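> Quick one: the structure is below, and I'll ask about it shortly.
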Amino acid sequence: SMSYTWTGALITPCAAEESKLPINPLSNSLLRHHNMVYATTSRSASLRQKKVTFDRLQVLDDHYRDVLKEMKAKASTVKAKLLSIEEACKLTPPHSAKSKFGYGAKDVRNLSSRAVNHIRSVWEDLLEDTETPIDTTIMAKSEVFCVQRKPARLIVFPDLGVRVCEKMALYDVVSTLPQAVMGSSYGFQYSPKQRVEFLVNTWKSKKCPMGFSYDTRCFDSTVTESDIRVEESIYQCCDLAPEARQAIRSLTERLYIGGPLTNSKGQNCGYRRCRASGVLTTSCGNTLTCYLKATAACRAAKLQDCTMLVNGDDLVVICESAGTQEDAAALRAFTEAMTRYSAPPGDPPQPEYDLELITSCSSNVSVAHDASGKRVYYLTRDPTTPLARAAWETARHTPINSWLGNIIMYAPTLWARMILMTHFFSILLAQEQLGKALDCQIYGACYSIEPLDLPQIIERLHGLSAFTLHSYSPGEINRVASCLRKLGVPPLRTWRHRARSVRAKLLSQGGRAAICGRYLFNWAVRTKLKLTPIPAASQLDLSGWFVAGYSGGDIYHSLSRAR
Ligand SMILES: Nc1cc(Cn2c(C(=O)O)c(-c3ccc[nH]c3=O)c3cc(C(F)(F)F)ccc32)ccn1
């Protein structure tokens, strides 16, 4: 069937859309080639519509059926809980899109009578009605990139009342079931330090390793109605409350498999028969589907001792090499099986014989040295998109601060330490906003974090070595330096000067600011301060941080204030 059908009504914006990076003094201190930075808008939605619209031909075989039964046997160990309305309301982001039924996210979080009454009526309707397609809104996503232009991605999501109900029926399932089924292959259970440990240990565990990343073209569009019902067959192996079983059945038929698309103007836009990007099950569903297809494809290809690491549609496979020619042929056979399963590649996969050459989750393993000169593996990535987005976020107040998420996840990197920490600490200190909580996203969930808590967060996620790395690889240094020239970012010598300045100011303030000056900026001075474990680090409650993926799932993970 066609992934989408369209009526001809346009994908419309709800307000004015900015596509150009503003010319602002603060963003210009970071990045001077402003014309290279752009934001996607609904103006390019028709280009995206053409790309995502195609017929799927799916052919399943015994390898696929065998893997599925093995996955279901593991899912059969899970007992999932129904969340109460209050628990589901507390998981709603404060700025989540308001309902069309007269209430918004603040009303949901406050358990207002109107929000609660409407959520209760939506829940009862899921229990009673197994068939009526649930309406969804389609919007073009506003995302920032550097030139060389991408068309806007499309987001499809149901009303606020439905999203609260999805959490009630499925939040516990999507949070616990993926690790139960996929074990060590489930990527979202790892902090960045654990992910690098898993990759390095997996690579080193092979007698002669070969690895490859597999990029599916327009993954959500390749997901079939059969794939979504197969995904439901896995959820149904859980021990579930009867209302949760019915809600999952109803949500699968009325929402997950497909449904009508409405634009921001309320006009009927078309019909979807593939994965919706904005539902609670998107991450879990994509991860399970990708794992199932790849596991089965590995068997069809006769790839030996395969270890997968999956996060949504992002897949990396590490296996036992059979020689370059045999691997080359087995990888073509893997791609052929993935294509039969309706997961064709975007770029054909390439066999890799060096772990640092593999790019997975846009990131690669690199090596630096700690204070003792000991090799430390860590994950890095090309800093182009992070810097372009940090420039945008400096010029415009944005709901999600990718710069903050990037400092947290890429804390050991040369570019996060020298540029992002320096730039934002300098601005926030000048604004007396170091203690102001900002929103960022980790594995798709929203967190409210104060920049002053960064040292202890970084220590937990990466270890104290995140504050001592030096002797970065020439390849990593060249990539950063070349990115700075391309974007017109001041050179690393300028960042060192600026860091010494903000470090001095931070130390002069004492308290949490001085801890930031000591730990975050020790790289900027020859006279190193002694770095010991931060007491606050062991006290941090990072439960929920690296458990599961929630992209598009409308999840907020910071504490709810009492009432
Ligand atoms: N492109 C992708 C990424 C993922 C998963 N993912 C995300 C994500 O946005 O979900 C981040 C991630 C990066 C920055 C801020 N917040 C985050 O969550 C991240 C960072 C690392 C690491 F390299 F830093 F370890 C590894 C995997 C990561 C899944 C599918 N496609």
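Here Swiss-Prot sets the residue numbers for chain A, with the shown residues being 2420-2567, 2573-2987 in order.
Placed from the backbone N, Cα and C atoms, the Cβ positions cover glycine too.
Straight from Swiss-Prot, here's the annotation block:
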{"type": "DOMAIN", "residues": "2633-2751", "note": "domain 'RdRp catalytic'"}
{"type": "BINDING", "residues": "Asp2639, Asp2737, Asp2738", "note": "Mg(2+) 2 binding site"}
{"type": "VARIANT", "residues": "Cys2785 to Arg", "note": "In strain: Isolate pCV-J4L2S"}
{"type": "VARIANT", "residues": "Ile2824 to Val", "note": "In strain: Isolate pCV-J4L2S"}
> Filter the recorded positions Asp2639, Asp2737, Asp2738, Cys2785, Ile2824 down to those with CB closer than 6 A to an atom of ligand 1; keep them in sequence order.
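Among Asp2639, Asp2737, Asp2738, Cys2785, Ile2824, near ligand 1: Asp2738, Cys2785.
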> When neighbour density is defined as the number of other C-beta atoms within 10 angstroms of a residue's C-beta, which of the variant positions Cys2785, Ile2824 has the lowest density?
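Lowest Cβ count within 10 Å among the variant positions (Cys2785, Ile2824) is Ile2824.
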> Rank the binding-site residues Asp2639, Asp2738 by the number of other Cβ atoms within 10 Å of each Cβ, and give the residue at the low end.
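Ranked by other Cβ atoms within 10 Å, the binding-site residues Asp2639, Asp2738 bottom out at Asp2639.
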> Tell me the Cα distance separating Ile2824 (variant position) from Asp2737 (Mg(2+) 2 binding site), rounded to the nearest angstrom.
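Distance between the two Cα atoms comes out at 22 Å.
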> According to DSSP, does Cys2785 (variant position) sit in a helix, a strand, or coil?
coil
> Applying the rule Cβ within 8 Å of the centroid of the Cβ atoms of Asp2639, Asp2737, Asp2738, what extra residues of the same chain belong around the Mg(2+) 2 site?
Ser2637, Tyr2638, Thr2640, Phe2643, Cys2714, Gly2736, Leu2739
> Around the Cβ of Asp2737 (Mg(2+) 2 binding site), how many other Cβ atoms lie within 10 Å? Please give the count over every shown protein chain.
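Excluding its own Cβ, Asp2737 (Mg(2+) 2 binding site) sees 22 Cβ atoms within 10 Å.
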> Of the recorded positions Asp2639, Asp2738, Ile2824, which one sits closest to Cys2785 (variant position) when you measure Cα to Cα?
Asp2738
> Using DSSP, how many residues in the domain 'RdRp catalytic' (2633-2751) fall into helix, strand and coil?
54 helix, 32 strand, 33 coil
> Would you mind working out the Cα-to-Cα span from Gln2567 to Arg2573? 5 residues missing in between, answer in Å, no decimals.
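Roughly 7 Å, rounded to a whole number, separates the two Cα atoms.
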> Can you grab the distance from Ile2824 (variant position) over to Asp2738 (Mg(2+) 2 binding site)? Cα atoms, rounded to a whole Å.
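So the alpha carbons of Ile2824 (variant position) and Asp2738 (Mg(2+) 2 binding site) sit roughly 22 Å from each other.
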